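J.: Can you read through this structure? Questions will come right after.
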Amino acid sequence: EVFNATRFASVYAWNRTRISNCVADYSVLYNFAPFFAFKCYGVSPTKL
Amino acid sequence: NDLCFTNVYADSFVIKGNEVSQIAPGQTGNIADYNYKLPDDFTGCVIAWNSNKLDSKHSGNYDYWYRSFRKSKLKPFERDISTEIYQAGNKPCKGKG
Ligand SMILES: *[C@@H]1O[C@H](CO)[C@@H](O)[C@H](O)[C@H]1NC(C)=O
Ligand SMILES: *[C@@H]1O[C@H](CO)[C@@H](O)[C@H](O)[C@H]1NC(C)=O
């Protein structure tokens, strides 16, 4: 969803979802976007 | 102009304007991750000058190339010349589209 939406909020009202009770494999996040900037400020994508 | 070097390596390539900002020891970006990666402990100089007179002509010129799809990151000073279609999902697909 978070990426196969269309109406991503304007920045004045940033929509915020909560992700819980699930298993995260960020390869879907990778293949859902021809990335331009993946500057992580938390955990490295390798160890994500 | 006051130093000596065991050996000197000169790597030359044309990239775009933002990519000059991208080229630096350990930066993020499909160039600094899949196309060229300098070592973290880099001891050298990066030269960049504008060339709109040799890489441009009327009706366009698409001669140059760059990689956005690699199976992993690029190790420092390591070339990855190859034409292999990136896998998506689980298909052993070999082709465009
Ligand atoms: C989301 O994924 C589905 C299945 O891959 C695809 O049909 C759809 O176009 C995608 N939506 C967006 C906005 O990427
Ligand atoms: C925020 O995201 C949720 C989950 O997709 C959606 O139901 C909600 O309508 C969104 N709000 C806005 C402002 O788009």
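Note that chain B is numbered according to Swiss-Prot, with residues 388-482, 484-485 shown in order.
Recorded method is electron microscopy, 3.2 Å.
Including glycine, each Cβ sits where the backbone N, Cα and C put it.
Copied straight from Swiss-Prot:
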VARIANT   B:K444 to T  In strain: Omicron/BQ.1.1
VARIANT   B:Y453 to F  In strain: B.1.1.298
MUTAGEN   B:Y453 to F  Decreased HLA binding to NF9 epitope. Increased binding affinity to human ACE2
VARIANT   B:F456 to L  In strain: Omicron/EG.5.1
MUTAGEN   B:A475 to V  Increased resistance to neutralizing antibodies
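I'm curious about the neighbourhood of these features; can you describe it?
T.: Sequence-distant neighbours of B:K444 (variant position) (same chain, 6+ apart, CB under 8 A from its CB) do not exist here.
Cβ neighbour count for B:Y453 (variant position): 14 (other Cβ atoms within 10 Å of its Cβ, all protein chains included).
Secondary structure at B:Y453 (variant position), as computed by DSSP, is coil.
Applying an 8 A CB threshold to same-chain residues 6+ apart, the list for B:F456 (variant position) reads B:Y421, B:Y473.
In the three-state DSSP assignment, the secondary structure recorded for B:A475 (mutagenesis position) is coil.
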